[PDB]
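Written out below as structure tokens is the structure these notes cover.
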Amino acid sequence: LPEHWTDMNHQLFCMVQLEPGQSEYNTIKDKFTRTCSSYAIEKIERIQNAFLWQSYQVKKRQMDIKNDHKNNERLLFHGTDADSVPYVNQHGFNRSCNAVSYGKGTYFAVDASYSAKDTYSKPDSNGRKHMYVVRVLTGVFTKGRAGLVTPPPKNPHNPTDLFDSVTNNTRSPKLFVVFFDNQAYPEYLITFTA
Amino acid sequence: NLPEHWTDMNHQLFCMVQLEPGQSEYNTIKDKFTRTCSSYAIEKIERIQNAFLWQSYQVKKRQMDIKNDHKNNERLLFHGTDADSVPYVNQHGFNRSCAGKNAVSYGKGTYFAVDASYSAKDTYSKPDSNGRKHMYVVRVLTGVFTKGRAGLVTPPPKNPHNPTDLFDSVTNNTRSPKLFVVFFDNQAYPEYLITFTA
Ligand SMILES: O=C1N=NC(=O)c2cc(OCC3CC3)ccc21
């Protein structure tokens, strides 16, 4: 389990509220405020989910072998409604659960501002919005298209050797779509307001 | 962590191994199959050695074994499919996003049968242009299960007031289970591919 995690008293799930002004809080706050400096942060919580982390690290080791190099991982944003937060904290991201123009997967934004739209981070009855900071195994990617259920093949002559993810634009990506469980680890939950 | 009876794959991550009749491994799968499908004949039985699917599956099994209270979480079940799906299942396993609607739906997931006779239906194991039918024998993490419902995209909660604490799978009938539905990747390991004909 990672260094920066705090002790869980032999439990396998904890949401840990970060201390404002310490290094970890400042790093995550800066990634958000790059594009969302007009929003008010109520809190940032570290997601310590041992089972999700295990399953994700296994996928990461496998993708590092398959792709014959590292650099398979990116930090991305995911806005969601308050009713989905408990599910994501416990079970992560489920493609089976908005527009799906680049395929039937889970969508992650490069910019917090994109995930901050009310259609994604729906304001709850008290006006609070929720956005995850997500470790995503984007790996080797191609342009997506409507109706994909998995990424395309890297060569139609080996139809089972797939891209790891798809994007809106391969030269200047602003979103990524992954199509498999455990390709995304929800690392921080930001609670914020307009 | 690959099983010690697998054949050497020489740094490769995937191998299909043809089993020999007379070996206990071939004969127990043949018996499991013929118990309900004695009218069909087996062409061959291949052991699926997929290092990546095995690792992800064994991680999910250890997690369910920890979470559940000394349960037998794992059953050996059947899955009939078309020849066009065999290369994908062999490499990537069972994808709920590719699943057909079942004639009796207990949820939107991947279906597994207790009896080979059910998977032997032409609806599931579609005969290819040479008349070969294909059925996987599958390690499935059924865990703790309940009767499913056609609307499900995940197993239901055990308790409505704790919506995130889920059953592991659903069935058609908890007293006499004949099918299981799983809603997550890496909850099933395709262990053997049976090729068979009328
Ligand atoms: O942050 C997000 N949370 N949920 C989404 O569905 C989502 C979707 C998304 O791109 C969808 C548009 C059609 C290409 C971007 C971000 C998010």
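All residue numbers given for chain A refer to Swiss-Prot; the residues shown span 482-578, 582-678 in order.
From the backbone N, Cα and C atoms, a Cβ is placed for every residue, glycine too.
Recorded in Swiss-Prot as a mutagenesis result, A:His559 to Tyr carries the remark: Abolishes catalytic activity. Every protein chain shown contributes to the tally, and the Cβ of A:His559 (mutagenesis position) ends up with 23 other Cβ atoms within 10 Å.
What Swiss-Prot says about the mutagenesis result for A:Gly560 to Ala is this: Slightly reduces catalytic activity. Abolishes activity; when associated with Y-559 and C-604. Under 8 Å, Cβ to Cβ, and six or more positions away along its own chain, A:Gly560 (mutagenesis position) finds A:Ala593, A:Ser599, A:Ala600, A:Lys601, A:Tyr604, A:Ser605, A:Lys613, A:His614, A:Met615. DSSP assigns A:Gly560 (mutagenesis position) to a strand.
For the mutagenesis experiment A:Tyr604 to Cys, the note given by Swiss-Prot reads: Reduces catalytic activity 20-fold. Abolishes activity; when associated with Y-559 and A-560.
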Practice problem: Count the Cβ atoms, other than its own, that fall within 10 Å of the Cβ of A:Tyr604 (mutagenesis position), considering every protein chain shown. | Solution: 19
